[PDB]
Amino acid sequence: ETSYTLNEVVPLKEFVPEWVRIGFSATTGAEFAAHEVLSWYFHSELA
Amino acid sequence: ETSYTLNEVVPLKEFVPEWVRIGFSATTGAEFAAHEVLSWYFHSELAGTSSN
Amino acid sequence: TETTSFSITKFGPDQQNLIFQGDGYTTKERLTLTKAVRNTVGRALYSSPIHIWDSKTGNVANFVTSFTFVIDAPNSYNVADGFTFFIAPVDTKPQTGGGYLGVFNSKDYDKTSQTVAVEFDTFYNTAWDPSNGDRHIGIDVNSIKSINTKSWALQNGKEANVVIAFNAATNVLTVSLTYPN
Amino acid sequence: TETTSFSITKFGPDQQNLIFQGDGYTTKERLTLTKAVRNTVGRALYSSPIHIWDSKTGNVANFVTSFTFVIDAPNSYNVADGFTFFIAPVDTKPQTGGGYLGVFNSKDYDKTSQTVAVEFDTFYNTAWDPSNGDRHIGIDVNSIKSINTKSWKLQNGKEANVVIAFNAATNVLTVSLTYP
Ligand SMILES: CC(=O)N[C@@H]1[C@@H](O)[C@H](O[C@@H]2O[C@H](CO[C@H]3O[C@H](CO)[C@@H](O)[C@H](O)[C@@H]3O[C@@H]3O[C@H](CO)[C@@H](O[C@@H]4O[C@H](CO)[C@H](O)[C@H](O)[C@H]4O)[C@H](O)[C@H]3NC(C)=O)[C@@H](O)[C@H](O[C@H]3O[C@H](CO)[C@@H](O)[C@H](O)[C@@H]3O[C@@H]3O[C@H](CO)[C@@H](O[C@@H]4O[C@H](CO)[C@H](O)[C@H](O)[C@H]4O)[C@H](O)[C@H]3NC(C)=O)[C@@H]2O)[C@@H](CO)O[C@H]1O
Ligand SMILES: [Ca+2]
Ligand SMILES: [Ca+2]
Ligand SMILES: [Mn+2]
Ligand SMILES: [Mn+2]
């Protein structure tokens, strides 16, 4: 049922190097929870 | 337009590990030539559910 | 043209095409980044570098990614810190934990960071999170203080499917979280 | 399911998703494996490992690769040694050069190499090559002496397009080389 969306103009080229690595991070501090990923799909194309 | 095709049954899981790296090699020795690649496309798909 | 694609539907014990950092490991068909233990970091990165823009040409990449994750906390109030999909330099190693979500080290813009991350933040860090104190989705560019955020109700233990897309023609980055209930 | 794909239509000078070995590098949008120079070896490997089979289910993967390549000999006679597309363990390193194509070290079957290669051999080596002396495409599993060969006439300086496909259901490896 429930969905959430966010959109922003983020000129990526101005912030990140031409080659990058992508992935996931998760942390806990004084409080905690397990963070687990079940599947992942990615596709990119540079003309 | 001239083509050559070759087919062979080769049972891969007998010859390669589960995880591999793919690539090109080219050598020259006493005799030689430039060996280049101009483009490459790859796609693999493992069921790990069905078979295909 | 250059294209990079991959999909891992069930992660498995020797998932050699992922780089695991901190406490990330794969277990029981899942990528487990953190266990419900206090104060740890876990990260996982796709093995190949991907070309996101080209200097010669000015061309930036279009991309799309989707993944389903589970945050499993002890109860709905003691949950922290969150989860992130980030894009960083090729040699990125874990940064500050806790509320910095292992990707950043500060609330002020730091051009050296070179990290854009979409976060699913479950803990209100008064020094930089929105004044409503809600759990939230956000886009972080080079700082843990998000340039935009949307409030989100965490459903503890439920799977959430996320799509993140970047349209290079408009530079709009879009993220959708949907709980299948 | 696990899939892995990429395409590189033109190789840039900083091609970070490939691992380069020996003399390989990218120059003027091409990947250069050897130059028209004596005794070198060049290899380029895609950076991710590829889950080609799974010992838990026993499933094997289907795959297609296609590439355009060029051999550019001094002239059509004095040409050696050839080019290879290979699948090897994740830690693969260059093996013996010359007629071993930087990928095998023996004419004899070695199960520890764990490489299968599709070669496009432009030099005849008496000890393991088709006695007819022809240049040829071969399918090599763990030795440089192919389990199957096909003669092929080299058109020097011409772009060849090859498709290599593997069908897990029949375990058939297909290779097609076509000159336009
Ligand atoms: C106001 C004040 O100053 N209070 C002091 C605290 O400064 C002091 O330590 C900090 O505690 C923070 C939270 O304090 C809570 O308690 C006080 C009063 O008891 C409350 O006033 C305060 O509001 C906090 O309540 C906690 O609040 C949070 C929200 O802020 C609640 O979560 C939700 O909140 C929303 C909105 O309020 C809503 O109500 C939800 O329903 C609710 O659940 C939470 O329920 C409530 N309970 C607790 C137990 O706080 C901590 O946030 C602060 O930071 C650590 O933890 C957070 C969360 O995981 C991280 O985001 C943060 O970055 C940081 O992470 C790492 O934590 C570890 C462990 O503490 C740190 O490691 C230790 O660090 C030491 C030096 O700092 C040494 O290195 C040591 O070896 C090492 O083990 C690590 O450094 C942190 N990393 C980083 C980068 O920061 C921090 O702990 C507390 C201590 O009791 O006392 C208060 O009075
Ligand atoms: Ca927080
Ligand atoms: Ca030969
Ligand atoms: Mn936040
Ligand atoms: Mn041969």
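Method of determination (from the header): X-ray crystallography, 2.3 Å.
Every residue gets a Cβ built from N, Cα and C, even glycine.
Record features, source Swiss-Prot:
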BINDING   D:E119, D:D121, D:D129, D:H136  Mn(2+) binding site
BINDING   D:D121, D:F123, D:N125, D:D129  Ca(2+) binding site
VARIANT   D:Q16 to P  In beta-2
VARIANT   D:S66 to A  In beta-2
VARIANT   D:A168 to G  In beta-2
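A map of Swiss-Prot features onto the structure.
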residue: D:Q16; record: variant position; Cβ within 10 Å: 17
residue: D:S66; record: variant position; Cβ within 10 Å: 16
residue: D:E119; record: Mn(2+) binding site; Cβ within 10 Å: 25
residue: D:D121; record: Mn(2+) binding site; Cβ within 10 Å: 27
residue: D:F123; record: Ca(2+) binding site; Cβ within 10 Å: 22
residue: D:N125; record: Ca(2+) binding site; Cβ within 10 Å: 16
residue: D:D129; record: Mn(2+) binding site; Cβ within 10 Å: 21
residue: D:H136; record: Mn(2+) binding site; Cβ within 10 Å: 24
residue: D:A168; record: variant position; Cβ within 10 Å: 22
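Proximity to chain B (Cβ-Cβ distance under 8 Å) holds for the following recorded positions out of D:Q16, D:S66, D:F123: D:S66, D:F123. The recorded positions near ligand 5, defined by a Cβ under 6 Å from one of its atoms, are D:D129, chosen from D:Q16, D:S66, D:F123, D:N125, D:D129. D:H136 (Mn(2+) binding site) carries a strand DSSP state (E or B). Proximity to chain C, defined as a C-beta distance under 8 Å, is registered for the following recorded positions out of D:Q16, D:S66, D:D129: D:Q16.
The residues near the Ca(2+) site, meaning same-chain residues not in D:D121, D:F123, D:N125, D:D129 whose C-beta sits within 8 angstroms of the mean position of the site's C-beta atoms, are D:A80, D:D81, D:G82, D:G99, D:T122, D:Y124, D:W128, in sequence order. Closest to D:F123 (Ca(2+) binding site) in space, going by CA atoms and restricting to the variant positions D:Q16, D:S66, D:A168, is D:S66. Annotated pair D:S66 (variant position) and D:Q16 (variant position), C-alpha to C-alpha distance, rounded: 20 Å. Those recorded positions from D:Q16, D:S66, D:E119, D:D121, D:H136 lying by chain A, with Cβ under 8 Å from one of its Cβ atoms, are D:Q16.
Listed in chain order, the extra residues whose Cβ falls within 8 Å of the Cβ center of the Mn(2+) site residues D:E119, D:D121, D:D129, D:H136 are D:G82, D:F120, D:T122, D:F123, D:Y124, D:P130, D:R135, D:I137, D:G138, D:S146, D:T149.
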